[PDB]
Amino acid sequence: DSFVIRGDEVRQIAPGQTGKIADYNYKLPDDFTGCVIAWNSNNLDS
Amino acid sequence: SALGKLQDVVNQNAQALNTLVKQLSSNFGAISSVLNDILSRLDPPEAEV
């Protein structure tokens, strides 16, 4: 699952994490198994 | 205390059952001994624990 997020609130992507993104946009399950990869793409989008 | 042998069985059974029921009011380390409170004041990830 690939998309773009802000510098902050990246920590909201986790099992049982609260936040507007995690509560209305993309909610991971509590029993998730897998990896989360974040890397800066500012000069490719800003 | 003539019939004490018969009375002791009743007393022991009632006392063990009373202890079993009273054990429901202990935290055992949780925040509260009431299940609904700790499931309705915490997120599920911590409610589980």
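We're sticking with Swiss-Prot numbering for chain A, so the shown stretch reads 398-443, in order.
Per the header: electron microscopy, 2.8 Å.
Placed from the backbone N, Cα and C atoms, the Cβ positions cover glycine too.
The annotation that Swiss-Prot gives for the naturally occurring variant A:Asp405 to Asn reads: In strain: Omicron/BA.2, Omicron/BA.2.12.1, Omicron/BA.2.75, Omicron/BA.4, Omicron/BA.5, Omicron/BQ.1.1, Omicron/XBB.1.5, Omicron/EG.5.1; complete loss of interaction with host integrins. Within the same chain, no residue at least 6 positions away in sequence has its Cβ under 8 Å from that of A:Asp405 (variant position).
Neighbours of A:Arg408 (variant position), defined as other CB atoms within 10 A of its CB across all chains, total 11. For the natural variant A:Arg408 to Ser, Swiss-Prot gives this note: In strain: Omicron/BA.2, Omicron/BA.2.12.1, Omicron/BA.2.75, Omicron/BA.4, Omicron/BA.5, Omicron/BQ.1.1, Omicron/XBB.1.5, Omicron/EG.5.1. The structure shown keeps the original residue.
Applying an 8 A CB threshold to same-chain residues 6+ apart, the list for A:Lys417 (variant position) reads A:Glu406. Record note (Swiss-Prot) on the natural variant A:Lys417 to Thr: In strain: Gamma/P.1.
One natural variant catalogued in Swiss-Prot, A:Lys417 to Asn, is accompanied by this note: In strain: Beta/B.1.351, Omicron/BA.1, Omicron/BA.2, Omicron/BA.2.12.1, Omicron/BA.2.75, Omicron/BA.4, Omicron/BA.5, Omicron/BQ.1.1, Omicron/XBB.1.5, Omicron/EG.5.1; May enhance affinity to human ACE2 receptor.
The annotation that Swiss-Prot gives for the naturally occurring variant A:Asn440 to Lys reads: In strain: Omicron/BA.1, Omicron/BA.2, Omicron/BA.2.12.1, Omicron/BA.2.75, Omicron/BA.4, Omicron/BA.5, Omicron/BQ.1.1, Omicron/XBB.1.5, Omicron/EG.5.1. Other Cβ atoms within 10 Å of the Cβ of A:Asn440 (variant position), summed over all protein chains shown, number 6.
In the three-state DSSP reading, A:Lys417 (variant position) counts as helix.
Counting only the Cα atoms, the space from A:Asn440 (variant position) to A:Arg408 (variant position) is about 22 angstrom.
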